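First the structure, in the form of structure tokens, and then the observations on it.
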Amino acid sequence: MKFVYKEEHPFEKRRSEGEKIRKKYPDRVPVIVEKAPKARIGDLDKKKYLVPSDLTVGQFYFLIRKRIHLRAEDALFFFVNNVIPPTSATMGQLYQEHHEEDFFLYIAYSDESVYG
Amino acid sequence: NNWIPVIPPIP
């Protein structure tokens, strides 16, 4: 979508990389994570993540929370295709439903729970 | 850049 990663890598490059990684690690899903525009929240030093399929969204929330150094009180919301995924879903289910044509799963994050 | 692989810790 509005991701910076797609403006620095063309589709053919992303799709080729995504297909290989899905072959090199069939039990992992490649995830691109970027801050949503207009969001007031800390930045993420790295945006490309290789995540085990059985990790839940709630466990990825916490992992991302630490990388941004968010307190447990501070709000954090994920958006996949403008929808907030359930915390009880796994990253494997989320990837299988929502992966784009380059075989990447795209997640935006924000301090706001409303699209946005 | 490079990929960040994640490893879940055991309870």
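Chain B uses Swiss-Prot numbers throughout; the residues present, in order, are 236-246.
Technique stated in the header: X-ray crystallography, 1.9 Å.
Here the Cβ of each residue, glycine as well, is placed from N, Cα and C on the backbone.
According to Swiss-Prot, the protein carries these features:
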MUTAGEN   B:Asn237 to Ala  Partially disrupts filament formation
MUTAGEN   B:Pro240 to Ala  No effect on filament formation
What three-state secondary structure does DSSP assign to B:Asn237 (mutagenesis position)? coil
Counting all other Cβ atoms within 10 Å across every protein chain shown, which of the mutagenesis positions B:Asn237, B:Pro240 scores highest? B:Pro240
